[PDB]
There are 2 protein chains.
Amino acid sequence: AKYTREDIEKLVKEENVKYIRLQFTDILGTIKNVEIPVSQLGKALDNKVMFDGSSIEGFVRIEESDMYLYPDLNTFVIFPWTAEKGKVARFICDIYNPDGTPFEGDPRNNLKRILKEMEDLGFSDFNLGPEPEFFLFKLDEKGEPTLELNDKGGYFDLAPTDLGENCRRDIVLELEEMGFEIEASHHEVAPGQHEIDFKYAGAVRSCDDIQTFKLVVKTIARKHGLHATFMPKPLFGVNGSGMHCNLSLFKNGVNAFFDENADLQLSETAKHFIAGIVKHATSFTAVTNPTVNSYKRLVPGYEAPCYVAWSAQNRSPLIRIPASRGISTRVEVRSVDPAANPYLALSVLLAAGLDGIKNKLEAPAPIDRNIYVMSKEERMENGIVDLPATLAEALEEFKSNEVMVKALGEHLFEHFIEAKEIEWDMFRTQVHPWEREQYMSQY
Amino acid sequence: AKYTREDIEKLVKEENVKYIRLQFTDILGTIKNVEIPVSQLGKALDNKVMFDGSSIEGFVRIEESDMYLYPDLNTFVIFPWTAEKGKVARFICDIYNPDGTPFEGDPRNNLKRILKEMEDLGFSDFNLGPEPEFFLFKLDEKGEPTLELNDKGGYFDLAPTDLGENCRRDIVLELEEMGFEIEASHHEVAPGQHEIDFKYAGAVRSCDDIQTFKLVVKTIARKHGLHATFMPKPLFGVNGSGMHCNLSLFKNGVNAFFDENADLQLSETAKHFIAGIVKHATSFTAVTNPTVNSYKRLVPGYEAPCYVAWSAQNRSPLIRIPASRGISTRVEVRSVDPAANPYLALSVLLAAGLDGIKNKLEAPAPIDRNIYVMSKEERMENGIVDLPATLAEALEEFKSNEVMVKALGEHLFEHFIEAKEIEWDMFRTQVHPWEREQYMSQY
Ligand SMILES: Nc1ncnc2c1ncn2[C@@H]1O[C@H](COP(=O)(O)OP(=O)(O)O)[C@@H](O)[C@H]1O
Ligand SMILES: Nc1ncnc2c1ncn2[C@@H]1O[C@H](COP(=O)(O)OP(=O)(O)O)[C@@H](O)[C@H]1O
Ligand SMILES: N[C@@H](CCC(=O)O)C(=O)O
Ligand SMILES: [Mg+2]
Ligand SMILES: [Mg+2]
Ligand SMILES: [Mg+2]
Ligand SMILES: [Mg+2]
């Protein structure tokens, strides 16, 4: 819909595009990209460009399998940042096997398929409002990220005034030319920590503005002599950077979670959906939380989720439901972090949503009383189960779950476990400066 | 054709050329040149320019011998980089003895002399689609290369973002203006390592294209305060730059390798061509990888062609056949590194393919099973040899080969070895820090 191949080949001629960055996204969620000169647009829009597909596998690839790049014309974007010989153009593309089939291991197809299956139960959209938090660090002469922050502000503070840096201001001003839709942005809890929340949109267009985001950020910050990072827990002792995820289901252009009469204004749809997120939470974390590091943030203390349960408005509840109902009816999942793969976070979250409406799952009693406060005893009296505390735990959990391990397929899943099992392997064989300074002299 | 003498004389007035590089390659692929004021354009065009042809031998030159420079008007080009007075231009020249005979020593001639052979056998064009890789290092105070890589990218990543340096993108753009037809380009397996892939072209059109590239690269990389090097493996235990060579024998303007009526769709020629490439493989490695360092890359692990054979998809096969087909039926030779002299690379690759064709050689069992994953004797099961492991080894083989020699000719072969038996000597007589690190206290 959004664009047509005639609008494009006209626009590239108009704007003077001279470079085409045909971007995609590997499995760890990194921003892959094979770039061609503009002279090579025809071949591109024909869906002919071949690139080594084994890349989608990341550092755990072995042999090269040629694959094709099918661009999505409704993702075209002309970067503000000029090159000395014209401007640069982007194109988000799906990966296809050599023959004709889509490559099953492509996180973007994988979300189309699970989304296909969403409409197999009759729902129209699956909309997303992400609240992705990031940090700004200074740089030394050498282009080397230090560990000093661009400021010393706190929650909702006035970040660097409009006379200077304001990386966040200028970051948001550059995205809006780009035809973005940002809700608002505020300084977050820790010095140097910032946030830019998004106006919600269908999953796919959402998981694509979630990548684009990260890129314009790491771009714009660099420009001002900074380093920007979505690492969940950069600095021990300070706030972590979590990327919440406001989720809503539509049917027939209408929000399904809302129900005037029923309890809380939540239909059996909204109610059942929940129950499955809860069943499957502990499991699917290993995806919404890919790294060794995240679990340093998911340590009780800094208003991070550490417990499976949902509230009216609790301290740090794992599943909130924001004040607003009706159409803005939404379930907040506040445990995802900007290291998550957006395609594989929405593929899996979508999963436990439909696994709960399918088998009509019984939403358990919502804990309204401070979940932290409870001793380590009454913690069980309400069946409030903690989450996995180390990437390993998270992976044995998910490794087992029949449902999660279907919402990824046999390719996407089998690989993932390996990269992460390698990753963990590196963390646990390592000897950090801690071990050494806690042990060398005491023992 | 491309350019009549009348044609060129036009553009050098109009475009205000004030300098001219009569450019040619020495025996080791180094780009040489004798430069002249534009005031001296008539003299070169009339082929009367004399220079010392002994320079072609490199460092192994002894006696000073006068020689002639004949430019290929089809290689005229202006460089999009102006000097204080005017522009600078150039030609790729062929070298002739004081009596209008070609110099048996010029690498560009010996590729003509060997492409001639292809016509005696009955073919029309021998196409080439190089995939040359390269590293960018930082520059210290003095303007000297350091060991700092230009970025931290990885396989098919978004290499430097479009905001800041971006050497890669800037080299793709620049080369577009220079009538260069670039296919694509990505970020390569190691940090600071890059690839820019070529559209297939005749042998010598491409080799002219491969040299010029190296020049443009180093030239722009310098401009961004970087150091672009084409070293097969400038860093131990870091992936090394290579340069696969996609080859495809044409006849009657048609890909003589395709044929739905054969195994895997490979004409009886494609089969024969592979037969001879394999016959000669251990022998021509002393030329496609012409440095004491080339072989510190041919160590198993960081993905490289240690072993000899041809399959559908494997960890790093010597010969490959990409998905693509039809006119796009080619024989990728994955062991060539960017250390090879184009004209002498092809001289030996061509010969082998022609020895297989001409001599109805039979292509062996394409080892479709992964080879890396086999033991020295479990690998001996099949007819699988690794290549030379030192330049010493690679040269003794090369010499003992009748066809290879007859593929470079008296002069080249002679000087080539001479020079290469010196490098080994310089290197086996050296005493490296490793040797000290290891033995000085051990013993
Ligand atoms: N139906 C929905 N689905 C997903 N996200 C939503 C939905 N409605 C709102 N959001 C998200 O909630 C945040 C604010 O939305 P808004 O509708 O203004 O909430 P409120 O009614 O509480 O003011 C945004 O970050 C947005 O992305
Ligand atoms: N006929 C040919 N002979 C030699 N090399 C070729 C030929 N056709 C393509 N190549 C090379 O193979 C590489 C892969 O290109 P690709 O886009 O897959 O080709 P195609 O679209 O023709 O199948 C390129 O770097 C290109 O230079
Ligand atoms: N020379 C390496 C290059 C690595 C790469 O480009 O993937 C190879 O032959 O595989
Ligand atoms: Mg927040
Ligand atoms: Mg919030
Ligand atoms: Mg490559
Ligand atoms: Mg290749």
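Note that chain B is numbered according to Swiss-Prot, with residues 2-444 shown in order.
Cβ coordinates are placed from backbone N, Cα and C, and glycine is handled just like the others.
Among the features that Swiss-Prot reports, Mg(2+) 1 binding site is placed at B:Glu132, B:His245, B:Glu333. Taking the Cβ of B:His245 (Mg(2+) 1 binding site) as reference, residues of its chain lying under 8 Å away and at least six apart in sequence are, in sequence order, B:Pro131, B:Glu132, B:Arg321, B:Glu333, B:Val334, B:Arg335, B:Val337. B:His245 (Mg(2+) 1 binding site) carries a strand DSSP state (E or B).
Neighbours of B:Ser249 (ATP binding site), defined as other CB atoms within 10 A of its CB across all chains, total 22. Annotated ATP binding site per Swiss-Prot: B:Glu184, B:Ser249, B:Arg316, B:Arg321, in sequence order, evidence recorded as similarity to another entry.
If you look up Swiss-Prot, you'll see B:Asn240, B:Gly241, B:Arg298, B:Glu304, B:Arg316, B:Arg335 marked as L-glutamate binding site. Cβ environment of B:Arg298 (L-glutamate binding site): B:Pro233, B:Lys234, B:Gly241, B:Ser242, B:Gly243, B:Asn290, B:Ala305, B:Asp338 lie under 8 Å away, each six or more residues apart in the same chain.
According to Swiss-Prot, the feature domain 'GS catalytic' maps to B:108-444, an assignment based on sequence analysis.
If you take the C-beta of B:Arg62 (mutagenesis position) and look for same-chain residues 6 or more apart in sequence within under 8 angstroms, you find B:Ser55, B:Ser56. Under the heading of mutagenesis, Swiss-Prot lists B:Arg62 to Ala and annotates it as follows: Highly resistant to inhibition by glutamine and AMP. Regulation by TnrA and GlnR is abolished. Only small differences (less than 2-fold) in its steady-state kinetic constants compared with the wild-type. Similar sensitivity to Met-Sox that compared to the wild-ytpe.
Here Swiss-Prot describes B:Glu304 to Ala as a published mutagenesis experiment; the accompanying note says: Highly resistant to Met-Sox inhibition. 8- and 2-fold increase of the affinity for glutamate and ATP, respectively. Strong decrease of the affinity for ammonium. Under a cutoff of 8 A between CB atoms, and with a sequence separation of 6+ in the same chain, the neighbours of B:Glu304 (mutagenesis position) are B:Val190, B:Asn240, B:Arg316, B:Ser317. Taken residue by residue with DSSP, B:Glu304 (mutagenesis position) is part of neither helix nor strand, so it is coil.
For the natural variant B:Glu10 to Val, Swiss-Prot gives this note: In strain: PCI 219. The structure shown keeps the original residue. Cβ neighbour count for B:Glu10 (variant position): 14 (other Cβ atoms within 10 Å of its Cβ, all protein chains included).
Under its natural variant entries, Swiss-Prot includes B:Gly43 to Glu with the note: In strain: PCI 219. Using a 10 Å Cβ-Cβ cutoff, B:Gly43 (variant position) registers 11 neighbours. For the recorded site, B:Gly43 (variant position), the DSSP three-state label reads helix.
Annotation of the natural variant B:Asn253 to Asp in Swiss-Prot: In strain: PCI 219; the original residue is retained in the structure shown. A sphere of 10 angstroms centred on the C-beta of B:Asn253 (variant position) encloses 9 other C-beta atoms.
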For B:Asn240 (L-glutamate binding site), what is the tally of other C-beta atoms lying within 10 angstroms of its C-beta? 21
Helix, strand or coil: which one is B:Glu10 (variant position) in, per DSSP? helix
Within 10 Å of the Cβ of B:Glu333 (Mg(2+) 1 binding site), how many other Cβ atoms can you find? Include all protein chains, please. 19
Which recorded positions, if any, among B:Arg62, B:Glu184, B:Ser249, B:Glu304, B:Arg335 have a Cβ under 6 Å from ligand 3, given in order along the chain? B:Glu304, B:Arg335
Given the recorded positions B:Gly43, B:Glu184, B:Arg316, which pass a C-beta cutoff of under 8 Å against chain A? Sequence order please. B:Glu184, B:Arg316
List, in sequence order, the same-chain residues at least six positions removed whose CB sits under 8 Å from that of B:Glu184 (ATP binding site)? B:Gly130, B:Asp198, B:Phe199, B:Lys200
Scan B:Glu10, B:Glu184, B:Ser249, B:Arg321 for recorded positions whose C-beta lands under 6 Å from an atom of ligand 2 and note them, or write none. B:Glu184, B:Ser249
Could you state the whole-number distance in Å separating the C-alpha atoms of B:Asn253 (variant position) and B:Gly43 (variant position)? 38
Neighbour tally for B:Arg316 (ATP binding site), based on other Cβ positions within 10 Å of its Cβ: 18
So if I draw a 10 Å sphere around the Cβ of B:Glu132 (Mg(2+) 1 binding site), how many other Cβ atoms end up inside it? 19
